[PDB]
2 protein chains.
Amino acid sequence: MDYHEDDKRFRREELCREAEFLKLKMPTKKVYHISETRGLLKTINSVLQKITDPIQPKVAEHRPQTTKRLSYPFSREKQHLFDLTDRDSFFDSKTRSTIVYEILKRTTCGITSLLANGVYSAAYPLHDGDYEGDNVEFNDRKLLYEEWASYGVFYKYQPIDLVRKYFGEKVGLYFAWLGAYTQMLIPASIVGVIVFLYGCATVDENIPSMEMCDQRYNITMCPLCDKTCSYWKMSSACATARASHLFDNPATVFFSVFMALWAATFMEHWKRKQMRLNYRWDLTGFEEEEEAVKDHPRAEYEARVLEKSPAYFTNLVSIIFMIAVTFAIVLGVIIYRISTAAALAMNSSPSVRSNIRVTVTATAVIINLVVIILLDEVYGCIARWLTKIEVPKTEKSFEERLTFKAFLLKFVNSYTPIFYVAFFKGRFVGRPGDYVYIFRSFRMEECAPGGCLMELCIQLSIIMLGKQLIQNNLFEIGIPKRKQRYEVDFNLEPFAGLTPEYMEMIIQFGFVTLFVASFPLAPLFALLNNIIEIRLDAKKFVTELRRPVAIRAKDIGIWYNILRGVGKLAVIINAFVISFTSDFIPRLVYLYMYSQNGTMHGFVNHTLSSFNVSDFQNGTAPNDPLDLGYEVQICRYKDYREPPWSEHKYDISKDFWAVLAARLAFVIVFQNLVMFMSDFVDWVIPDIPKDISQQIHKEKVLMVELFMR
Amino acid sequence: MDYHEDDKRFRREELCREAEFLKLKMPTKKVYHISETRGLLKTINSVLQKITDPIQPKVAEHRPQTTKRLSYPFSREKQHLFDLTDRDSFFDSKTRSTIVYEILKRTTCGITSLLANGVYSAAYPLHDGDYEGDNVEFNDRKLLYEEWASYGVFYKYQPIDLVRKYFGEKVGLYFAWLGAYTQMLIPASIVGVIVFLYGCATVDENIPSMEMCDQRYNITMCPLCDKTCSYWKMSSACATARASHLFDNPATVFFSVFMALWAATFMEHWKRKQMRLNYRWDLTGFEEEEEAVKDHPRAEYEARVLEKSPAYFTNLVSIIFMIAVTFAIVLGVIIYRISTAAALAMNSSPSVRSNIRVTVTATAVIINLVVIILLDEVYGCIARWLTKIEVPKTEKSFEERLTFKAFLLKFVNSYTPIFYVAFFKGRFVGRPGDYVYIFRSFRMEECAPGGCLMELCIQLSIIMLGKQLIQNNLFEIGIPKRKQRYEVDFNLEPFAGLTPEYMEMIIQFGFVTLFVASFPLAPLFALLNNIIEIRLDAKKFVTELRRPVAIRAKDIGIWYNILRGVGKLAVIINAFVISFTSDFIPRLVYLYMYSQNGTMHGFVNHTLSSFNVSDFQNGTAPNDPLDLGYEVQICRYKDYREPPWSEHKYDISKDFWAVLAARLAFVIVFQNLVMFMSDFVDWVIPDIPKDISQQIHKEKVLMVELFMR
């Protein structure tokens, strides 16, 4: 139980005589405006503040805000500056705490650096009543828990107006945006599953997968290892071919075009939605620059340079930042190197001959992801440290700049293994004549049997699927870190902002639009993550957290630029994934230039290249030839080269240049047309809606001609 | 001589009784506000209007505008709504005519459709005094002629403030923008001439031009005609090789990168410049939509549909518009076809044997350009007609939409021959085994001897150089169409807007940034056109034209979007001009893959392909073999194919695929990096300047704290 107050205060009861000395200076300044009262309880005492009327419209008229009017045309109230209710119970606790907090910022000797100084420990508004409990008299928070934050009701809409009224415009703006994201993922997921099912239908009626799964060929490949690997049948490893056609379907290209156009129309939908929201709440964009106090070490260094009586050191630490990005890349690839080398060439010790080499990939990805998740906090801390060194101007500039520097780091270490696997995997190894040795002592890396697409898909799928669960489970074992009202809310967690909360969503959006070329069904997994995530966040904002202060923002700001950036980067990278990785272009080239008939047959016989086994470099031979055939005289590998019985052997063939030319041509055409379409749907859909335009115009007319009297 | 009036009126003295009947209705409405007086003179009488004071600040306070204040902080006067001069001679004739014109628009029974109706013939403000003349008492127009509009003083700066004060914000905005364009062309031209001179230096020290100009080879090419052409020496046509190296220099690539970055920094410079101009004149962007009356056939069709008691027919005529664009393309190429066929295979008749075939190209381009310039007015008239059929909403929407539809047409017919020559010229012809016949009766077109770059350069150079002169000279032979003050100004030309005046500048900007890949030195020619053009336009606005009405705009609007569009389109098209046309990539491929040494030699011996002359299709042989050599057994052509003594003959060789792959790879890399750099310099340079920001902030502070008293 309490009376009707606004903002709390947590002092620390017992240098320290300076803490208690200066501690009473601030409330003497607070006698002038607010009516404060304090109390004594169990362990450490607290200070209380209550607003009185005759200064509250003084501060409410200090700034221009809108409140509901007296008149109402066409079944809806209108808004104006400050008049025509007169109840003395119409100021919401959100608004009351907002005004009180503005008085807290305005006077100083600010309370922010005073709070971080050590004299005060916390400064937070309280909430009315309690979530759930017994016999509460219709709490608003209880209503919000009963309608929004429970797992039982997930499929019903966001009650966005109530959450705006109770938590403020920023939090409500976040949940509104995530609502729009999850709502836009529905047709993306449905079309995703349609494309995957069309992949499932045409499995047993294609040419390449039959020709790989066929018996009676006795065709043998080159050993793909240095020492301890033998020759192997094409018909042996044929599951990966079946799933390969399940993923590189000629409908998946259509799905990629659909996804780029989907990202663009998502941007349009959200611009339109925040436009109508900024109608419904506040539209006056004349927010005062320089109003808030500056970041205090700029004042401290201004005292230093003021004693001395630079714009170069920031550029120097920007170069330091780029250095950090580069070794973030190469350290990422090093970590993938170690993870692939979790268990290499271990066949000599057990002699049990399992040699399945499938779960090895799974351990590589899992151990890999543990290293990413552990490294991520480190990169965040380096970001805060470096940005702290930079000494920016204000609070807003500090938050913006820190946001950017955090995002680059999480982008890099979160997407570098997928870039390594999708592109640079099995390209740089030579012919069986001469292998490319790294560290000048052993071979680089061979591809997966039948294509390096499977590692991409099962690696991608459990990052996007399981990153959250591995993060939540492992994060706690790692040591990461009649009752009175303020004593309840003191024991809650503090509030830290929304940047660690937006960040995961932007990266997830990356996993959607950056790799749906080789792997469809991705918006499905993002949706299944998303439904659980939104309600988990709601339960976090109600249960485990104290109230925020509700600073009134008008748009999310930087995150829209980051989304537009990722959504524009998507196109070129999907072009390279379709052309290079997906093995789609050699099928079309073989269907148009080397057909020998109408349709394709012997595509696999076209790709392979017939090495002569007598030409290894004295020790790169297989150790024990397995002799599945009686003997073996020639092995085959897939690199488009000429057979050895021609006068030139092992050189770069004609077909390599032909297929390379076709691949690059597809990159040009795809990138240009999809840039044009994505710019087109930007141009077509109006950023402003009609209803808001004519509705604010009608409101302006009725306000003026009702106002002149 | 006159007294001090503002706006004239031209009636038509003698159905007609309705003209004189309704003609007196408007001045009876004008008795209420303005003091009008009329006169009688020579041929057809006129009506005069003079403003009086006590209604003039009524209308000046009807709208918010800024006028100079009384106070001045830091050596500069400030501005505010309307107060604190009080002279009754401080309203400029521009402003007085502006207010009078607003009263002319506001009351109706509008004067615009009344003017186009037939009752009134003209309605124009007059000017003070006269340009030049004898013993004038310091005319402002005389000052402007003496300082700005004369050819004698061209190199001195634009007096932009005076022209804003005397002609208004729109005209001054035009001349300001063109000033920025011409000023930005200086370093572009200097770097252009540096690149051309670097081309001039390295002529006699290269490999390919020596190898073409060399004697002692006796190498012969295939005849390049159907019947009446013989075999020819490579050393014969060697001027075109020399100039070819003069144009496809490996420094010209650097110049192309410089030009894309130049276009982007031009956009930044002009955004910044109109920002400071909109500081100096008017910054309140809250201009009233729907204030002006609507376009009258929308009211007429609203009367029709109002009797009946569509949004599809506009889409249908948009499809009609796209049809018009397509046959504008193909008609353009047809016209080039005719112009190339101005004199074809005429060698049979004279038997004089000149056969120079150089001036033939010149006649093709000249006749071509006559056809473009004659066709251009037709396309303009179709644009006005079609847009008239569309029936838009307002005047502003009509001007915008007509602007767009005019620009597409002039873009298409102005750039289609250069697109045909640069790309599609000599690509589609086959090998000497089988030629590609168009119309199924005769051959398509061969390339120019030694490269199709010369036709591009000499065709481009005289369009951009001579289009203006041919337009001005031919345009007049084609029949294209004590004295009192208003009788002087009646005999002047009317005013038609700025769209035919912006249009030539945007197309010229196209000729700069769209084809500096194969042809440097282009900003030089644009500069030489430009200096003459700006002063010719100034002399036009002073001498041959009556005054405009000075509608206050705040930016050029649509033309900035068109400039950004062209400047963004420049990159991809420069990539294709460098890669495909410019013959730069085969030099690099030969320098890296078929070197046989360090540097290049025998590049020409590498390119040619050795056809066997015994394999023509019974009549495609040369008619009379010229027999410059005793006999001839093999001819050579440049198409990357295999010699006939191999088991495969005349097929597509390896080198064709290799060079094609290299070309497309260059297109990808160039387009992406130059998009990134052009986006980068957009991001770096601040769109807002510092001085304007802090200066308007200081003005706001001083205005408020000076205002509270």
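The residues of chain A that appear here are 117-130, 165-259, 267-466, 488-659, 683-910 by Swiss-Prot count, in order.
Determined via electron microscopy, 4.1 Å.
Backbone N, Cα and C define each Cβ position, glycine as well.
Looking at Swiss-Prot, the entry for mutagenesis of A:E425 to A or K says: Increased Ca(2+) sensitivity. Long-range neighbours of A:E425 (mutagenesis position) (same chain, six or more residues apart, CB within less than 8 Å of its CB): A:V882, A:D883, A:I886, A:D888.
Secondary structure at A:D883 (Ca(2+) 3 binding site), taken from DSSP and collapsed to helix, strand or coil, is helix. According to Swiss-Prot, the Ca(2+) 3 binding site annotation covers A:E425, A:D883, A:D888.
What Swiss-Prot notes for the published mutagenesis of A:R515 to A is this: Decreased permeability to chloride ions. Classification of A:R515 (mutagenesis position) by DSSP places it within a helix. Long-range Cβ neighbours of A:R515 (mutagenesis position) (same chain, at least 6 residues apart, Cβ-Cβ under 8 Å): none.
What Swiss-Prot notes for the published mutagenesis of A:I550 to K is this: Induces phospholipid scramblase activity. Other C-beta atoms found within 10 angstroms of the C-beta of A:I550 (mutagenesis position) number 21, with every protein chain shown included.
The Cβ of A:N591 (mutagenesis position) has 22 neighbouring Cβ atoms from other residues within 10 Å, across all protein chains displayed. Record note (Swiss-Prot) on the mutagenesis of A:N591 to A: Increased permeability to chloride ions.
The annotation that Swiss-Prot gives for the mutagenesis experiment A:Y593 to D reads: Decreased threshold for activation by calcium. Non-local contacts of A:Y593 (mutagenesis position) by the CB criterion (under 8 A, 6+ apart in sequence, same chain) comprise A:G711, A:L715.
In the three-state DSSP reading, A:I596 (mutagenesis position) counts as helix. Long-range Cβ proximity for A:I596 (mutagenesis position), meaning a same-chain Cβ under 8 A and a gap of 6 or more residues, is found for A:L634, A:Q637, A:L638, A:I641, A:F716. Annotation of the mutagenesis experiment A:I596 to A in Swiss-Prot: Decreased threshold for activation by calcium.
Within 10 Å of the Cβ of A:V599 (mutagenesis position) there are 22 other Cβ atoms, across all protein chains. Experimental mutagenesis is annotated in Swiss-Prot for A:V599 to K, L or R, with the remark: Increased permeability to chloride ions.
Among the mutagenesis results in Swiss-Prot, A:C635 to A has the note: No effect of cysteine-modifying agent MTSET on ion permeability in contrast to wild-type where MTSET blocks current. The residue drawn here is the original one. A helical conformation is recorded for A:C635 (mutagenesis position) in the three-state DSSP classification.
For the mutagenesis result A:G644 to P, the note given in Swiss-Prot is Low constitutive channel activity. Decreased threshold for activation by calcium. The Cβ of A:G644 (mutagenesis position) has A:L547 as same-chain neighbours under 8 Å, each 6 or more residues away in sequence.
Following the DSSP three-state reduction, the secondary structure of A:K645 (mutagenesis position) is helix. The note that Swiss-Prot attaches to the published mutagenesis A:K645 to E is: Reduced anion permeability and increased cation permeability.
Residues annotated as Ca(2+) 1 binding site in Swiss-Prot, with a curator's inference given as evidence: A:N651, A:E705, A:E734. The Cβ of A:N651 (Ca(2+) 1 binding site) lies under 8 Å from the Cβ of no residue that sits 6+ residues away along the same chain.
According to Swiss-Prot, the mutagenesis experiment A:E654 to A carries this note: Strongly increased threshold for activation by calcium. Using a 10 Å Cβ-Cβ cutoff, A:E654 (mutagenesis position) registers 9 neighbours.
A:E654 (mutagenesis position) falls within a helix when secondary structure is assigned with DSSP. The Ca(2+) 2 binding site annotation in Swiss-Prot covers A:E654, A:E702, A:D738.
Here Swiss-Prot notes a mutagenesis experiment, A:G656 to A or P, with the remark: No effect on threshold for activation by calcium. With a cut-off of 8 Å between CB atoms and residues at least 6 apart in sequence, the same chain places A:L552 near A:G656 (mutagenesis position), listed in sequence order.
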Distance between A:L165 and A:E130, Cα atoms (Å), gap of 34 unmodelled residues: 11
Packing count at A:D738 (Ca(2+) 2 binding site) (other Cβ atoms within 10 Å of its Cβ): 16
Straight-line CA separation, A:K659 and A:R683, 23 intervening residues not modelled, Å: 31
Spatial neighbours of A:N591 (mutagenesis position) among the recorded positions A:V599, A:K645, A:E654, A:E702, A:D738 [C-alpha, 10 Å]: none
Three-state secondary structure, A:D888 (Ca(2+) 3 binding site) (per DSSP): coil
CB-centroid shell, 8 A cutoff, Ca(2+) 3 site A:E425, A:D883, A:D888, site residues removed: A:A421, A:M424, A:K428, A:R429, A:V882, A:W884, A:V885, A:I886, A:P887
Alpha-carbon distance [A:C635 (mutagenesis position); A:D738 (Ca(2+) 2 binding site)] in Å: 29
Anchor-to-anchor distance, in angstrom and between Cα atoms, for A:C259 and A:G267 with 7 residues unmodelled between: 7
By Cα-Cα distance, the member of binding-site residues A:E702, A:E705, A:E734 nearest A:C635 (mutagenesis position): A:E705
Count of other CB atoms lying within 10 Å of the CB belonging to A:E734 (Ca(2+) 1 binding site): 18
Gap-flanking C-alpha distance, A:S466-A:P488 [21 residues absent from model], angstrom: 14
Proximal residue to A:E705 (Ca(2+) 1 binding site) among mutagenesis positions A:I550, A:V599, A:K645, A:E654 (C-alpha distance): A:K645
